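Following: one structure in C-alpha cells, then a few remarks.
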Number of protein chains: 2
Amino acid sequence: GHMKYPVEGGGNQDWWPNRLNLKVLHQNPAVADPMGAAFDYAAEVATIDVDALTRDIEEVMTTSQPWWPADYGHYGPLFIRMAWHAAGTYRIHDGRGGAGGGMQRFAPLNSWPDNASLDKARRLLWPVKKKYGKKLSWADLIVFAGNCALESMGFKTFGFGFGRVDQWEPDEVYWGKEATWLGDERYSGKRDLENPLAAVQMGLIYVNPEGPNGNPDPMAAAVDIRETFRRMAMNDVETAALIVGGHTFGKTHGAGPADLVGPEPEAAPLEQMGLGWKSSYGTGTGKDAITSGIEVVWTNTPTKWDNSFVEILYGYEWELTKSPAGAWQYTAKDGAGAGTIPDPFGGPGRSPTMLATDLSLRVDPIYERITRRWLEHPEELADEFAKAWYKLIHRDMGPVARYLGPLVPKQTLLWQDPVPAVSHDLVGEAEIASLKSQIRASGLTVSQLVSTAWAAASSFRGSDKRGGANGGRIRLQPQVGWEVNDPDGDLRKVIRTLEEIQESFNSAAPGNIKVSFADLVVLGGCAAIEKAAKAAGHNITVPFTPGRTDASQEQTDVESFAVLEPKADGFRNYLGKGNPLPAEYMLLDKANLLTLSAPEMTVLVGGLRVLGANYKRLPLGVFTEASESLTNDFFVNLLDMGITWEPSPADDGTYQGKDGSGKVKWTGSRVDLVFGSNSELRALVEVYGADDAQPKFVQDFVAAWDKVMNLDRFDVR
Amino acid sequence: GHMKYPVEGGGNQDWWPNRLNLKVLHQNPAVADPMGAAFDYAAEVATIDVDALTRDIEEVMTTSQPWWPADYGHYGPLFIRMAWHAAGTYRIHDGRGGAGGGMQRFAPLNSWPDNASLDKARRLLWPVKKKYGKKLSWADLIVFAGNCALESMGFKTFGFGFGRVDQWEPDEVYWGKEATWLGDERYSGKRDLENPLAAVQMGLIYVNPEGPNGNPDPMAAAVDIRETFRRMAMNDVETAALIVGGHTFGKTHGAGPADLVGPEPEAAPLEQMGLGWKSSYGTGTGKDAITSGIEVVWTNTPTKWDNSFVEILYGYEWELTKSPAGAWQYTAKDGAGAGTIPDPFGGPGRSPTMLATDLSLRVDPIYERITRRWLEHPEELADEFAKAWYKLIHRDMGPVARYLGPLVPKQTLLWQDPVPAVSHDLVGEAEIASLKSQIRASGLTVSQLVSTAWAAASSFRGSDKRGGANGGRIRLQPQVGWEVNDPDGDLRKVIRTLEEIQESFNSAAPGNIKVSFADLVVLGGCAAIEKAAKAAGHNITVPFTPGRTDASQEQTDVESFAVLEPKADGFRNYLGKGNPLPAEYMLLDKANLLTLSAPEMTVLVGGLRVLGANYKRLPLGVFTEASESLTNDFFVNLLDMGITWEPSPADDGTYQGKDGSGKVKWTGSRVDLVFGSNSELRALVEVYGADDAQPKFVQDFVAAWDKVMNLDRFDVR
Ligand code: HEM
Ligand code: HEM
Ligand code: NA
Ligand code: NA
C-alpha cells in the first residue's frame, strides 16, 4: 500500500488501523455549515405556504424532463420509492438511519446499489428547492414529495410533519463489515442477522428482491422480510400494508444488460454533475431504463391508488421467469392476462408480473391471512397503509413537539412514546427552592440522586431522538428493571421517597402548581450536584427547567423500549454483554448517542466518577479521597506519574495503580485509563487537571449535566 | 479487507479510496476545543511570570525521576533534542511542520521512530504545565524548555517569543507515501528528493544518522544533510552551527538489542499512560536506555557549553564500529582517548565516538572550512548557533507582532519578512470613503482591482503564516513576476495607477495622515466589490482595516519568497505545472492554506468568477451574462440541468456545457465542475443558488473576502 495526501483521505488511521476515532464526536461541525449560527429552521418552516408547495411539487411530478423521462407521464411513483428509501435505512438497535437528516443525498447512501436512479429523483426536485430556499430543507422535501405523490394519485395520507434540519456532511454509520457491494457476511446459525444491522446485504434497504442470496424462494424471502422490517419497527400488518401500498404504484426497470450501466455517483466523472449509473443501453433512460435489473409492472394502473395489487396477486398463478437483464421474477402462468398491463411510454401491453418478495405476501401463512382479507375490504388496507406510511416517514422525528406545519394530526400514537400535556401551573423559584430542601432532608444521598437522574436522562439517543427523562418512565417497565439502573439496588427506595415528596408537596402547593415525578427525578440530581459543589468549596446553581410530565404504563410500549436499554454506559463504568467493540470504543459511541463533544464527555466522566454515579458503586476510576464532592481529582490523579499502572493480578481486565511503596492506591477500567492513555483525550485531561482548572471544571460539568438533562426537552425549545 | 465501525475509523474513504476529502477544511473544530469561545491564549501568556517559569523548568531538569533517570543528573540535553525535533519537522515547500502547533504531542509525530523517548521528555514537564495551566501552551513549553536547557548549561540564547496556540487534534500532513516506518520511496533521478518532503525516510526528522539508507559514508551523508536542511530554511553555516551546537550536549542511547523495545506510543497498551517504546533490556531506562540504537557520547562535558565538539572531531582519527545494538558509528582509532568520556551514571570512562553524519562536518569540504573556523575561533560558533537556533524554533511563528513576552529581541531579521512599523496616523472612515471613490474613478476595472487585491492577499499560507498583503510586496520581486500575477503585463499599469493615487492622497492628506501602497492594493479590491454589488442591486459596504506598511526590496528575500508562488490557484482558475494531484484536490489544499472553510471557499469561487478574477480572464467558470456584477449566477447556472456537460474535444482538462439546442453555452475546468459534481459541495451551491439567496451570498462573500484580506493582520489581532 501507499500513504496518501490528507486531501485524498490520508491520515493517522492508516498507520494505526484499529485506533480510537474521536471524530465521531464532532460530526456536522458548525464551520462546515453554510447557514450561520443564527439560522432557525423552525422559524423558516413556520412561514411556508404548504398549499403552494404542494402545487409546485405536483407540477414537477407531471412535467417530464428529457434527461430522465417520466414513466406513464408521472414521477409520483419514483418519488414514493425515493421517500420510502430515505426513511428505509432506519434501524431500532441504535436508532441510526432514517430520513431525519436527509442523508440520502450524501455518501454512502447516495451511491448504494438499492438507491440507483434516485440521484435523478432528487435532481428533479431542485426547481422546488430553488423556489423555497432555506424555508424548506432537502430532508423535509424528499419525504414530503413522496407524501404529495400518494395524495396526487388518489391516496389520502394521515398527515405530515415538517422540521427535519438539513445537515452538511454525512452521518457516519456502521452499515456492515462487507467490503464488496451487496456482500453478505452478516449471518450466523440458521438465519441470525448480525446486530445492529437491519438489511440482508451491504447496500440494500431491507431484503433482496430476488429472494435470500438471490434465490427466489418466496417462503424464505418472507423470513427475511419479517425480520428486517421488525428491526425497522414494523410488525406483520404494517409490513404487508407498506409493501402492498408501495407496489400499487409504478414499475421496476431492467430493460437491458446491467453491465452497460456506469459507476455509482461517488465514482462517476465530473461532467455527470453528481448523477451516476449512466447507461449506454439505448437512450439510457425512459423506456430503456435500467435500475434494479428487474422488469416488473405490478398493476394495470401504475399512477392511481386502487386495490389491483392484491387482486392481481391472488387473481393469477405465478411461474418463474427472467427479465431482459437476467434477474429472477415471476409472471402469470398459461399466458393469463396478456397485454393487460400498460407500457410506460405507449408501447404494447404486457403480462402480469411480481417480485419473489411480492409473492411472499401470499405464500407466507401470516402475510396471506392479512393480505387476503384486503381483497374484499380494501378500506382496511387504506387505513393500515396510511398509519404505516405515517410511522415510516416520521419514525426518527422524536417527541411530537418537533412536528411542524399545518398538516400534523393531533391524535396521540403509542409508537411516539407520548407524554401528557401540561395541565397545571409549573413550579417557580420559591417552590423549586422548597422542593430542594425536602430532598436534602429526605436522607437520599448525592450518589443516589445523581445516579437516578443520570439513569433517567441518559436513555436519550440523538439518532432517533427517543428516550430521556421526560415521561418519568424510570419508574415504569422496562426501565425500572434495567440491569444498569440496578433494580436490586436503591432504585425502588429512591422512587418511593421521591413519590412521597411529590405527594407531600402537591397537597400543599400554592395555587394549582404541581410538580411531576419526572421533574422531581431531574431536580433531585441537580440539587445533589449543588450540594456536592458546595462541599468542595463552590457556590454554584444548577439550571433546572420544569415541564416534564408523567406517562403511564399503558402509554409505554415495553417491547419498543427494549432497544433503548444501555448495553454499555462508560459514564457509570457499566459494560453489559453483546457489545461489538472494547469498552473505550463503546464509551465514545455512547457519547455520540448523547450528542456530546469530546470535552463534554471528558468532564462528565471525571465528575460522575467522584460523585458516586458508578454502577454498583464500584471504586473503578474513583480517583478521589473526597467522594460525593465535585472536584477535579479524577484528572489530577490520572496524570500522576507517581502511580504505576498494571493489569490486575486477577485476570478480570481491570488495572491496579500502585504508588512508590507498592501499595495499590487506585483501581480502574479500560474506560477509566483510556483518558490517560489516548493522546487526544489526555490533552483534555491536562486542561481540567491543572492547578487553575477547578472553577472551569465545575462550570463545564454543570453545563454538560444540564445538556444531558434537557436532551429530550423539545417542548420548551 | 473489512469495513469497520466509524468509532474504529470506518468511513466513506474506504469505499472510494481516492475521493476528494473535505475534512481538511474543518480541522481542529471548535466543538472539540475545551477552552470555549472567548479564550485568548495571547492574552493569557502575556501575563505569565517568565522568571518563575524558568526556575520551575530548572528544577524539573535537575530532579531525576525513577521512571526515566536523568543522564548526568540533567535532563537539559534531552530537552534540547525535544525542542529541536519539535521545530525540525518544518519544510519550506508548503510551510507545514514546525513547533507552532505543539503537534509532537499528537499522532503521528508522537510515534515517529526519530521521536522515540521524547514521550518521556514531554511527560517530565507536566509539573510545569500543571502549575501554569492555560497561561502556558504545550507548544510554547516544549521549545521553551529546550531554550532554558541551553541557558541552564551555559549558552546565552538570542531570545524567545511566546504565543504558540495549543490545538486539540493533530494537523494532518502528507509526510510521504511510504507505508512502512523508515521507508524510502521519495527519490527520483540521481538523488532528487520528492517535493514537498524535507526528510530522507518516513519517520525521520532530517537524515539517517548512519548515513544515506544506513550506509556510513560521511561524504554521501553530507549531500543529504545539505538538501534537507535547505528545505528547512538553513544554509551551510546555519546547518553546521545547529549540528555542532546540538551535539555539544548529551548522548545517544543504544545500550542493548533493539528488538527488546516495545511498540510506539499510539500502539502501546493502556497501562503505559500514553508512553511507548517500553524496553525489557535490563532496567529499560537510564544506563540501559535504548532510543535510536546508537551509543555515542560526543563530548567530555555533556552538560556544559564549550568548544569540545570540534576539538574532539579534529583531535582524533576515526574508524567505523558498531553499537551494542548493531548500529554503525565511529570511534577514535588506535585506542586513542580511552576513558576520557564520562558515563551518564558513574560507570567507567569511554572512548571518543561520533556519528557518520557528525563526520560529514569534517569530510565535506564546505562544512570542513566552516567547522575548522570554529576550531580556530570558537567565539564565532556561539554567535552563529544562537542565530540559527532562534530562527529554528521561531521559523513558523509568522509576523513579528505574534512574538509575546519579555524575552523577545527587538532586532530586525530578514528571514522574518519584516514590514516597517507604522510611523503615521491611519486613514479614517472619511479618508477611506474618499480613497474608494478615487479608485473607482481612476479607470481601473473591477476585474483589475479584484485580481490585484486577491493576488496580494492570497499569497498567505496558514501553515507557517508567511505571505499576505501586508508589505505591499506585489510590486517587488519576485511576486511582481509570478505567472499567475502578471500573465500579460497588465499588473504594471495597476501598480503605477495606485501609486499615483497614493502620492496624490498623501500630498493633500490632513495632518499626520498617510496611506500605504499596501493598503491601497487591498482597498482597491474592496471598492471594486462595492461597485459590482451596486451593479447587481445591492448597496453594501466592504470592511477595510488600514495599517499595512510598505516593505522595500532590501527587506524582501527574493529566493525565500519563491516557495510562496502558487503552482495552482483554483480561485483564479490557474493551474501551473508540477502539481501532485488533480486541480480540484489542489483547490482544497489552497483553501486549507488560506484557512478557509468549505462554505467560504464556495462563495469565493462563485464570486471571483463573475468579478472577472480569472487568470488571463479566461471564460472558464464565468457562468453569467453580466460581468462586473456581483450575483450568484455561478451557482444558479451550475445547477441548471438544461445544460449538458462533456469533456472538451481537446484533452486539456476543460469541459463544454451545451444547452437545449446542442449549442455550447458555458465552458469550465475541473475546479469549476467539482462544485456541481461533489455531493458535499453541490449541497453548498444549492444554498447560494436558490431564489432567496442573493442577499446572503453577497454578505457571505464579503465576509469571506475580508477574511482573506486580513489573514496576515496579526498587528491588529
Ligand atoms: C420487501 C420489501 C421491498 C422490496 C424487496 C422492494 C423492491 C423494489 C424494487 C427492486 C424496485 C424496482 C426499482 C427499479 O428497478 O426501478 C421497487 C420499486 C418501487 N418500490 Fe419497492 N420494495 C419493497 C418495499 C417497498 C415499500 C415499503 C414501498 C413504499 C411504501 C415501496 C415502493 C416502491 C415504489 C413506488 C416503486 C416504483 C418505483 C418507480 O416507479 O420508479 N417498495 N421496489
Ligand atoms: C544531521 C543532523 C542530525 C542528526 C542525524 C541527529 C541525530 C541524532 C541522534 C540519532 C541522536 C540520538 C537519539 C538517542 O538515541 O537518544 C541525537 C541526539 C541529540 N540531538 Fe541530534 N541530530 C541532528 C541534529 C541535531 C540538531 C540540529 C540539534 C539541536 C540544535 C540536535 C540536538 C541533539 C541533542 C541535544 C541530542 C542529545 C539528546 C539526549 O542527550 O538525550 N541534533 N541526534
Ligand atoms: Na437516525
Ligand atoms: Na507549519
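Using the numbering of Swiss-Prot, the residues shown for chain A are 24-740, in order.
Here the Cβ of each residue, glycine as well, is placed from N, Cα and C on the backbone.
DSSP classifies A:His108 (active site, proton acceptor) as helix under the three-state reduction. What Swiss-Prot records for A:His108 is active site, proton acceptor, and it gives sequence analysis as the kind of evidence.
As annotated by Swiss-Prot, heme b binding site applies to A:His270, with the evidence given as experimental evidence. Sequence-distant neighbours of A:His270 (heme b binding site): residues of the same chain at least 6 apart with a C-beta under 8 Å from its C-beta are A:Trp321, A:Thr322, A:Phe332, A:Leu378, A:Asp381.
Under the heading of mutagenesis, Swiss-Prot lists A:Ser315 to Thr and annotates it as follows: 20-fold decrease in the rate of INH-NAD adduct formation. Exhibits significantly reduced affinity for INH (KM is increased by 43-fold). Taking a C-beta cut-off of under 8 angstroms and a sequence separation of 6 or more, A:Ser315 (mutagenesis position) has the following same-chain neighbours: A:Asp137, A:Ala139, A:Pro232, A:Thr275, A:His276, A:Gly277, A:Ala350.
If you look up Swiss-Prot, you'll see A:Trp321 marked as active site, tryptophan radical intermediate, on the strength of experimental evidence. In three-state terms derived from DSSP, A:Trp321 (active site, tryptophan radical intermediate) belongs to neither a helical nor a strand segment and is classed as coil.
One entry in Swiss-Prot concerns the natural variant A:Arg463 to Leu. Its note says: In strain: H0169/93; INH-resistant. The number of other Cβ atoms within 10 Å of the Cβ belonging to A:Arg463 (variant position), over all protein chains shown, comes to 15.
Of all Cβ atoms in the shown protein chains, 17 besides its own fall within 10 Å of the Cβ of A:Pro501 (variant position). As a natural variant entry, A:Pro501 to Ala appears in Swiss-Prot alongside the note: In strain: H0948/92; INH-resistant.
Variant annotation in Swiss-Prot: A:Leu587 to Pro, described as In strain: 15726/89; INH-resistant; the structure shown retains the original residue. In three-state terms derived from DSSP, A:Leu587 (variant position) belongs to a helical segment. Around the Cβ of A:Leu587 (variant position), a 10 Å sphere holds 21 further Cβ atoms from the protein chains shown.
Cβ neighbours of A:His108 (active site, proton acceptor) (same chain, under 8 Å, six or more residues apart in sequence): A:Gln127, A:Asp137, A:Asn138, A:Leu141, A:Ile228. Secondary structure at A:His270 (heme b binding site), taken from DSSP and collapsed to helix, strand or coil, is helix. A:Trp321 (active site, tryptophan radical intermediate): 24 other CB atoms within 10 A of its CB, across all protein chains. A separation of roughly 31 Å, to the nearest angstrom, links the Cα atoms of A:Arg463 (variant position) and A:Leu587 (variant position).
In this structure the C-alpha atoms belonging to A:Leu587 (variant position) and A:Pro501 (variant position) are separated by 10 Å. For ligand 1, no neighbouring recorded positions occur among A:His108, A:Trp321, A:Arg463, A:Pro501, A:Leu587, by Cβ distance under 6 Å.
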